[PDB]
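Participant: Just passing along the structure, written as structure tokens.
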Amino acid sequence: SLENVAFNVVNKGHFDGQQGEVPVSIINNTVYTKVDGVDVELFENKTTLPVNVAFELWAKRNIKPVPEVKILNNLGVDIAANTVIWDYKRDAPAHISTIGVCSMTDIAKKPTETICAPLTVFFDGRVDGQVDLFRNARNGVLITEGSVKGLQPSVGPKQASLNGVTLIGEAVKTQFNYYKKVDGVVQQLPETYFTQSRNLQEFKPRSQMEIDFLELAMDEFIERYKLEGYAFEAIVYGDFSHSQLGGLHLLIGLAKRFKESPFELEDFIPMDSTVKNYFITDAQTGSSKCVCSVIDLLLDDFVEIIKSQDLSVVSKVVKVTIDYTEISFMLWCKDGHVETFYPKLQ
Amino acid sequence: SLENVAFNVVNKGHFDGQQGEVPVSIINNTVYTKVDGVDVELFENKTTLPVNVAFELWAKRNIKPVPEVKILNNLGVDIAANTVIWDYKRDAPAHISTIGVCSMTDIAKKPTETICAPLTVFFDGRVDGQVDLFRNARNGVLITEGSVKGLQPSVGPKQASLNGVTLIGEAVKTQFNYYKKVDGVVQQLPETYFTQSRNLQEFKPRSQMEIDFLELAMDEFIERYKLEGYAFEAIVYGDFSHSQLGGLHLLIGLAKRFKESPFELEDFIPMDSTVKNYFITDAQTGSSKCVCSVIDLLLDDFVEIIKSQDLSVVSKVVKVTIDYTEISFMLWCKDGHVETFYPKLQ
Amino acid sequence: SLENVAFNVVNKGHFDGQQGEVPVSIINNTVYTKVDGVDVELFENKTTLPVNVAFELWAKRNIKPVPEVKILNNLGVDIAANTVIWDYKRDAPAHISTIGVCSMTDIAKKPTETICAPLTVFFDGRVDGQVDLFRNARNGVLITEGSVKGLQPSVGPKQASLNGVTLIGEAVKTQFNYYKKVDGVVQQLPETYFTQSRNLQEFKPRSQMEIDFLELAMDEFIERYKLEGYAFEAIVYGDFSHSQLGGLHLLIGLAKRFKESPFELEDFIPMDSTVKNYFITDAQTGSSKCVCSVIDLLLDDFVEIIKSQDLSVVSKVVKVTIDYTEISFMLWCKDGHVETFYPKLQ
Amino acid sequence: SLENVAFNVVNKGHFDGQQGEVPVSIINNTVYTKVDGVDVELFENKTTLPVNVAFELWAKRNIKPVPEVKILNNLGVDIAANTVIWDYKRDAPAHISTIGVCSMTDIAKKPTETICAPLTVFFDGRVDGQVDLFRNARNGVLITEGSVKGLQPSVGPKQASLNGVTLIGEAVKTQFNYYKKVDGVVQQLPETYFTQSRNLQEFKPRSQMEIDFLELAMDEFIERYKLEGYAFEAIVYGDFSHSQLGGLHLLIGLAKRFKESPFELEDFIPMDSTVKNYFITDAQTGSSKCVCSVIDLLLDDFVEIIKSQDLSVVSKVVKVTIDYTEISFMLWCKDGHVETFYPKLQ
Amino acid sequence: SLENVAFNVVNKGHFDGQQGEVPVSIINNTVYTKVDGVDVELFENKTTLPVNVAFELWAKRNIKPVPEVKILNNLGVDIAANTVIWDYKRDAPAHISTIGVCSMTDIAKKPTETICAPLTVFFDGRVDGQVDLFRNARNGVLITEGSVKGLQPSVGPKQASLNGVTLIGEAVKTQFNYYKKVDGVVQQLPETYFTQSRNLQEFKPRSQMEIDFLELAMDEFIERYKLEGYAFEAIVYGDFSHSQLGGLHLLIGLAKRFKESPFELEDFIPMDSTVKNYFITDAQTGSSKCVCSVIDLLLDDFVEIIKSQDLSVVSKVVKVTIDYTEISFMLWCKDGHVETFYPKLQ
RNA sequence: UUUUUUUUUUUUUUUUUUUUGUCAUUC
RNA sequence: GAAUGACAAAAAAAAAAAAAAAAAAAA
């Protein structure tokens, strides 16, 4: 019920399943409620779904630390089992349909129905009875805070999305063990690097090399870590000397530049992906680039990736398995030294 | 609840208080429900209220024969008790607020509260206990199918509004006795003429004089009923010889002209009123008048009214009580004969 | 392309696959085009789909005689192969998704992909290569103007929907042979009665008995066709003596009553179905029923059905296979004669 | 008029009363004006009112220092006399109706009519003649910058809302003497505590103890002010060790935690009230609470309140009059020391 | 095509002119695209144009450094040749019509047609063949990064707009030479002062005098630069001692105040102009002025302007040519010293 | 004969936030 | 000596539009 959902929202902040109703009015793609005789906005529809459907999905969203939407997308997850994963980047549900949550978007009441068999259903091991449901599922992805009997685990990212904030949990456990089944057989998830999912204005280093990068000059940092010949002066630090922006394909370099000279980042595809494309215009020098593919790789991980390559190639598209998906980097070695190494996804 | 209201609508045609819910989607001021997997339109909001509130009011509307909205308006009825009167002319509720119907439009749960005391509350005597409520109400209007103990009745119109169509009921009683209370004292309603509330395209005579007017010519009908000197050739039949239309202030004349030559009726104020203003454009002779007051008085009643006037006055405003309200007619006479008789102020 | 679709609409009336572009503006859920410098309406979106998507689907609708949407719904058709069946009752596409029509609603480009296997895909045999496509489909429904080798035909209704109106075509063939496959095995479709799909205001009898019903009185028609004891005075002709309407469960009786005393039909579920529920309000006698199941069976078929039942049962639910689905009728009999006969659950 | 209102807005920033018109276009709940041939947005309607009505109410809003909307709500104010109080928290007018401001919302032209008698009209003493209007009002609330003859004054909050900015006026007087009348008799307003209406990101201490709280550590501040046994470690400072957040019921503690580690405050009821509920999620530790009642009491006032309680009770509901309304706190004590002190029912 | 434009947007962030289409859905004045099965927002329409037309214009906007919209407006530019100048202040195109950009807003395909002759067409000398077009244009404005043969150049502002970022180009050239033609004759543009177009929260001094103003106090800065008798204590620094704000007509003074005490700027006309009007409300002292003309002149330029005036006049209107337009400065003097230099019509 | 897959192979067009040349303009 | 604009040179990859060929596919 719409009124019961709004009552749960106004009394607890989300749908907790309590009983009760409140006066609700829907107008201009917005859900208003009457508090003390005056309308108070509860939810403004930013989705393509009907306003009531989107409101009820938003109320019933998962308020527990859930895997980042990019991780679920890279794993091929098509739907979630008896839960709603809310994509706060899009302000919309991460999946078009649901299983036993919303009557309008329901394709089944339980994940065991035949309709959900071809789909890769996301199972949350922290919910009772979901591990056994995943065991019987033809296609599914399982996350557990611990070990599962009989299946080899895959350790996921240290960070998880808790009500829209990507954090490494201390009071809560945000590191999950990932399992995948395709056509009834358990797949072995490949060894992967994981993007840190940090912000430009809230960037914090997570390693000693990151601290050195943020605190040292370009030449000192390059000489200290023997990073000569890998074009770190352009790939990470950036080249703000031409009308077209040069490099800046790591978020650490973007944060370092933003510390000294604020710029603008036009995100023309506002979604959650491993590689993000930005329309960056440097406010200090005027350097701009229409497409600047940015990956939130750990600086140690990026150093290892770029040092594991073969430098005697004119040009090569390099496949790196990052965030459980194969990211395509365009290696641009010349004369035995790297000229450009940028992600090409999205 | 919205879903319960839609369930009642799709299973019974109106809100009958049955339990159960159906999937509901609200989009573009319209309520849709999923029948066999495809969205089916249930209600398109033509009102100024929120779509869900208007849907709840429309579903909970009175489907029993109810007095016409114009009759309630002329009686000063401001709100209805435990019911919704739907104005089908406006496709909107006849009153802004309700009592014990819709949580967003309710000002009180019962008409006995102090908020409804100054308001003129419409009490329906066919509902159990509403007569007793009307007795204790400071201001109110009561309709009953029969007599009320200790209260003198006022016989209302023979016609009533049954689910949007005006009819003189045969299988169901559509004649009510009107009682009004202002400031706690039972008022004596005046002896009024009643409009027939007919339409042009299905006009049906209700009297012998009406039939004769429909079948007989102008001069024959005027001579037969001794209607010479009352300007019936213009007031009722209408004048189409000039660019500006003349007379045509009775719906009988409009219907007679429509029978031989249809014209266009632009109702620029689509509401329910005793005197209706139309933008009449004659498609045959090109005669048009921007505003034309048309009143649906019975032809016998109009003849009695026009014969009860004093003809020895150049200009006189005639106050005739019609549909429980005073309708002012502007009368022009010359040489002892009527020249012009139309509802004044147009 | 939206502009190419609108170009096809303005130059051919539907998407004919021509090349060209026109200036198109979308505003207030409506598609406008600029003709001679002034915006001209092309399409008003009455669906729940996005305006451009709905416009593209409407332009690519099937303009050939297609089976009525009720027939496809009763056959369990979930999607159409390389075509769009437009439901003119709802002014919306008959199916949520399409196969190789519109990229926004497409789930596959061809009906034989793995995604379309669980779905019952409607194959049109009049299109080259679709019979073989239906032969390879796990679930599908095939209609053909002629015979298909190795498959037993199922003669469908004489009527078909051509651009939104039901007609028995003479210049074009509207009778199709129906073949259904569920889980890869051809099913033998049951012997069924077919609704004639007629309108109230444009009712045209299709048999001698229907003509006699329309012209003869109630008693003469009942005595001529030995229809005593089957309560034809109530089920078909209808009773308007009480405030609650009785009967009117056959559209021919509604047509006969409308021929004399027009009434109002409020379709609170505006969709195509074998059994239609209306909110009937008799404008002459005041009789009204909130819900009334009306089925448009041929009077010969209804007579055969009512004569094939056993009269010596107090209460019995009668199952009739109509329009390829089982319609459940309520049968009440007393003293070896019929009392009421209406579709059950109304 | 709408055009005159827009002229006043574009020439003076608010409706002053000047004569003149500017070209105006209304589209998508927004009012645009044509400045030098290009449309300029004047007002985006965030209310449930019509766009033009909301625009005219916003233009005619009070730009003088007005009482905070929560103060008016706690006093029972239902309408304002010849002025509009704009609620900047909701971006909507604080009251549904107005008195002599907007013709679409007006229930009266002057507050002396019968319709305004039951309502608690807000009279502003800084406008000439409003003191005498309040003296003759059945129900009303009066604010004055000075003393009123024959009336005992109640000193209000030091801060007041000035064009949506809460400030303690230095060049203007933001302290008003509050008077109240119900049924024609003056009440003596209770002696209440007043919330400071401070922001999280712009928190500024208003006393020495708040400075000590923000500067010194938890243990030092607790020991210095003899605050042992009142659970200040969790009640104000808060506990971030478990998955569910504990405490943070004083906005000063939220400000102190924000100063060291920013977190998200999801205000699911964006209105103005003495007690605010937030969906608190700690970005550093992962602690989160769905509903966290936060009140912006002066730290001196909160210390006095917590020291005025009787500690020898297991469970006790505390009635505290804050902002002219009774705020309920739930008190748990064990072994003669406080365990928690939070607003009741959250 | 809408789909091709959206494909270009999702691939490069702006319309580059490539071939390809993506699934696009338009709903609620917003353009969505389907990326990985979920709709992703691409553009939300804040203009008065249709959503598809506005999206096409936004994609085809100029991404190179272009003159500020205020400069073009003051030069009387009515339309741009084969380009779109996006006004990021209004989030709408700076000109109503276009030349060979979008079919819906196009008045001509080339600027040489007769329709574009009366309009002052903006020509970009950086684009090949536009200087020749400007030579043959009856009315036009041309900007070039260098000299033009046979034409005397007018050096423009040092700053220009790059993707909505106003910057002095270092990697790019943001200084242009302005040429204007009206009725086929080349005018000599006047010698003008230029507004710096700086932000309040991102104010950066561009001269030694501005640095001194920001660092020193009022008295020291006035003494060092010999600014006694010019009322710099009010015009620039501003007066907050009264309820009505005094002076503060230079953005440098607003920035200096914002450094120590942030306040509110209600820009009730959100457009780009040389003289901006703000509804300034001082949060610290409560001094507010409904309308306040703030001009972003260089402090040295303003000092020269105020020292070039004739002080021996009681009241005088001062004409200063700023940004190629005549700004009316209202000067008040008493006893041979400046009293107030507020910009006219605040 | 139809179909999806496993795809491979051939050609056309488009593209890639690499370097490099020619023409063009402007210092 | 540079910048910009219009293009080409190198290397790899992607997208489709045309096919052929195949292991499968059901006919």
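Following Swiss-Prot, chain A residues are numbered 6453-6798, in order.
Determination method: electron microscopy, 3.1 Å.
Cβ atoms here come from the backbone N, Cα and C positions, even for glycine.
Heads up, here are the entries from Swiss-Prot:
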ACT_SITE  A:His6701  active site, proton acceptor
ACT_SITE  A:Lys6741  active site, for uridylate-specific endoribonuclease nsp15 activity
BINDING   A:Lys6741, A:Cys6742, A:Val6743, A:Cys6744, A:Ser6745, A:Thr6792, A:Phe6793, A:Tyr6794, A:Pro6795, A:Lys6796  uracil binding site
DOMAIN    A:6514-6639  domain 'AV-Nsp11N/CoV-Nsp15M'
MUTAGEN   A:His6701 to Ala  Complete loss of NSP15 endonuclease activity
VARIANT   A:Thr6564 to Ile  In strain: Omicron/BA.2, Omicron/BA.2.12.1, Omicron/BA.2.75, Omicron/BA.4, Omicron/BA.5, Omicron/BQ.1.1, Omicron/XBB.1.5, Omicron/EG.5.1
VARIANT   A:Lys6711 to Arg  In strain: Kappa/B.1.617.1
Participant: For A:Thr6564 (variant position), just count the other CB atoms lying within 10 A of its CB, please.
Facilitator: 15
Participant: Under a three-state reduction of DSSP output, how is A:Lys6711 (variant position) classified: helix, strand, or coil?
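Facilitator: Once the DSSP labels are grouped into three classes, A:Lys6711 (variant position) ends up as helix.
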Participant: Check each of A:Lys6711, A:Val6743, A:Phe6793 (the recorded positions) against chain E and write down, in sequence order, those whose C-beta lies under 8 A from a C-beta there; write 'none' if there are none.
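Facilitator: From A:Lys6711, A:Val6743, A:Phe6793, flagged as close to E: A:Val6743.
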Participant: For A:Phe6793 (uracil binding site), identify the closest of the recorded positions A:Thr6564, A:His6701, A:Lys6711, A:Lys6741, judging by Cα separation.
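Facilitator: Smallest Cα separation from A:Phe6793 (uracil binding site) among A:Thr6564, A:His6701, A:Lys6711, A:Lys6741: A:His6701.
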Participant: Including all protein chains displayed, how many Cβ atoms other than that of A:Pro6795 (uracil binding site) lie within 10 Å of its Cβ?
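Facilitator: 22, counting other Cβ atoms within 10 Å of A:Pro6795 (uracil binding site).
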Participant: Would you count the other CB atoms within 10 A of the CB of the residue listed as 'active site, for uridylate-specific endoribonuclease nsp15 activity', including those on all shown protein chains?
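Facilitator: There are 20 of them.
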Participant: In sequence order, which residues at least six apart in the same chain have a CB under 8 Å from the CB of A:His6701 (mutagenesis position)?
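Facilitator: Once residues fewer than 6 apart are set aside, A:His6701 (mutagenesis position) is near A:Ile6687, A:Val6688, A:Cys6744, A:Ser6745, A:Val6746, A:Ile6747, A:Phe6793, A:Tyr6794, A:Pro6795.
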Participant: Which chain-mates of A:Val6743 (uracil binding site) that are at least 6 residues away have a CB under 8 A from its CB, listed by sequence?
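Facilitator: Correct list: A:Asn6729, A:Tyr6730, A:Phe6731.
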Participant: Select one residue from A:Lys6711, A:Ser6745, A:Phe6793: among these recorded positions, choose the one with the most other Cβ atoms within 10 Å of its Cβ.
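Facilitator: That would be A:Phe6793, with the highest Cβ count within 10 Å.
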Participant: What is the maximum Cα to Cα distance, in Å and rounded to a whole number, among the residues A:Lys6741, A:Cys6742, A:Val6743, A:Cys6744, A:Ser6745, A:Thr6792, A:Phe6793, A:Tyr6794, A:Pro6795, A:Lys6796 annotated as binding uracil?
Facilitator: 17
Participant: Taking only the Cα atoms, work out how far the residue listed as 'active site, for uridylate-specific endoribonuclease nsp15 activity' lies from A:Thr6564 (variant position), in Å, as a whole number.
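Facilitator: About 48 Å separate the Cα atoms of these two residues.
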Participant: Give me the Cα-Cα distance between A:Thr6564 (variant position) and A:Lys6711 (variant position), rounded to a whole Å.
Facilitator: 51
